Amino acid sequence: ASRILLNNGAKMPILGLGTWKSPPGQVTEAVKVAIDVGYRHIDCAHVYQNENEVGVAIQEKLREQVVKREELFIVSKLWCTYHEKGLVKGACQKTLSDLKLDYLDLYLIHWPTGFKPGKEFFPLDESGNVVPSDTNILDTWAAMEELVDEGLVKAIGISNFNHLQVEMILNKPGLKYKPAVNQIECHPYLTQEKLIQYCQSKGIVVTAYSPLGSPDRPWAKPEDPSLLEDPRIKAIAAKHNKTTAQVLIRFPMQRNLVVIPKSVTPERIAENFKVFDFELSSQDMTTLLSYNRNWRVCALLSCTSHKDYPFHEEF
Ligand SMILES: NC(=O)c1ccc[n+]([C@@H]2O[C@H](COP(=O)([O-])OP(=O)(O)OC[C@H]3O[C@@H](n4cnc5c(N)ncnc54)[C@H](OP(=O)(O)O)[C@@H]3O)[C@@H](O)[C@H]2O)c1
Ligand SMILES: O=C(O)CCc1ccc(-c2cccc([N+](=O)[O-])c2)s1
C-alpha cells in the first residue's frame, strides 16, 4: 500500500521526494521527473530557499495535465524564526505563494526551537550561540491550529520533537488538533526505536528523513560513517539485486514509516521510487536495525543550550 491514513482522514504517500540542498537551478527538473515517474509527495521547507522552483515544477505538470492537485501531497515547514504567534500565518502564506498553491497537505513546525525573528535564518551572537526567541511549543502549536481552521493547511504536525515535547502538545489544555506527523531523522545508524514506538502508540505517523545518511550534508567529515558505502548494507542489496539506496528506502517502509529520500539526479529519482517490487526479509530487517549507533546528520552544536533543544532527552 502506497499511502498511510492520517488522523485528519487524509492519505499520505509513504514515499516522497526530499528537497533540502536541491539547488534552485536543478530542483524544477527534479520535481518534474519525480512526478512523471510516480512521486506524489514532495517535502519542502521555506528555509530550503527553493520553494519557488518547486512550485514552478508543480504548476507546469498541473498545466500539462499529468497530475491533479488532489493527487499531490505537498508538505512544508514553519522555520524557527517565525514561531511567534503573530508571524505564523505570514510564514505559511509566503510558502503558499512561492509554491503557487492555495493549500498545503501538511505543515510542520520544523524544529521545536524558536529563534530570534529577523532576516537571518540562523541568528548567532558574536560567540556563535543561536539567539533564541521567547516562544514556546504550545503557543506555536495554537498558531498552527489556526492555519487548519482557516483552510490554509489540511493537516499540521511537528519535526525533530522528542517524546516529552510531543507529550506537551498532546496534553495541552484546549488542544484542537493532534499532530498528524512527527518527521524525524531515521536510518540504520539512528533507528529511533523508542520514539517510533511512542509516536505510533499515539496515532502519530512518523516520517523518516535523511534515510540515505545525507552524504551531501554541508558539515560532513571524512571520518563519519557512510550508509551508502557500508559494505554490510551493500551485501543485503546485492542479495536482492537492488541498490543500497533502494534497500535504505525500503527499510523504513517496512516499519510503517513514511520516507523522503532526496535527489536531483534524474536516474536516481527514478531508481529510488522502484522500491515497491521487493521485500526485505525478517533477517534483513533485524540486521539493519542492529546497525544503530545513535549517529545524527542533523544536530547543530550551535543550538545545544536552547531551552527547547530536542536531543538532550534519550528520546
Ligand atoms: N525535518 C528536518 O529537519 C529535515 C532535516 C533533514 C532532511 N529533511 C528532509 O529529508 C530529505 C532527505 O534527507 P537528506 O536530503 O538529508 O538526505 P538523503 O535523502 O538521506 O540523502 C540525499 C543524498 O543522497 C544522494 N542520493 C540520492 N539517491 C541516491 C542513490 N540512489 N544513489 C546514491 N546517492 C543518492 C543525493 O544526491 P543527488 O541529489 O546529487 O542525486 C544526496 O546527496 C531532505 O531533502 C528534506 O526534504 C528534513
Ligand atoms: O533544515 C533542514 O531540514 C536540514 C538542515 C538542518 C540541520 C540542523 C538544523 C537545526 C535547526 C534548528 C535547531 C537545531 N538543533 O536544535 O539541532 C538544528 S536545520
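Here chain A follows Swiss-Prot for its numbers: 2-316, in order, are the residues you see.
Structure method, as recorded: X-ray crystallography, 1.5 Å.
Each residue, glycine too, has its Cβ placed from N, Cα and C.
Cβ neighbours within 10 Å of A271 (NADP(+) binding site), excluding its own Cβ and spanning all shown chains: 16. Residues or ranges marked as NADP(+) binding site by Swiss-Prot: 10-19, 211-273.
Shown in sequence order, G17, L18, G19, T20, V76, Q184, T208, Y210, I261 are the residues of the chain, 6+ apart in sequence, with a C-beta less than 8 angstroms from the C-beta of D44 (mutagenesis position). Under its mutagenesis entries, Swiss-Prot includes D44 to N with the note: Reduced glyceraldehyde oxidoreductase activity.
Contacts of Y49 (mutagenesis position) defined by a Cβ separation under 8 A and a same-chain sequence distance of 6+ are given as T20, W21, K22, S23, in order along the sequence. Among the mutagenesis entries in Swiss-Prot is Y49 to F, noted as: Complete loss of glyceraldehyde oxidoreductase activity.
Annotated active site, proton donor per Swiss-Prot: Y49, in sequence order.
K78 (mutagenesis position) falls within a strand when secondary structure is assigned with DSSP. The number of other CB atoms found within 10 A of the CB of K78 (mutagenesis position), across every protein chain shown, is 26. Listed in Swiss-Prot is the mutagenesis experiment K78 to M, annotated as follows: Reduced glyceraldehyde oxidoreductase activity.
For the mutagenesis of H111 to N, Swiss-Prot gives this note: Reduced glyceraldehyde oxidoreductase activity. The structure shown keeps the original residue. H111 (mutagenesis position) carries neither a helix nor a strand DSSP state and counts as coil. Less than 8 angstroms from the CB of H111 (mutagenesis position) sit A46, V48, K78, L79, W80, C81, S160, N161, each of them six or more residues away in the same chain.
The substrate binding site annotation in Swiss-Prot covers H111.
The most crowded of the binding-site residues listed here (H241, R251) is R251, judged by how many other CB atoms sit within 10 Å of its own CB. The Cβ of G10 has fewer other Cβ atoms within 10 Å than any other of the binding-site residues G10, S211, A221, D231. Among the recorded positions listed (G10, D44, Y49, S211, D231, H241), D44, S211 have a CB atom closer than 6 Å to some atom of ligand 1, in sequence order.
For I261 (NADP(+) binding site), other Cβ atoms within 10 Å of its Cβ number 26. Under DSSP, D44 (mutagenesis position) is assigned to a strand (E or B) in the three-state scheme.
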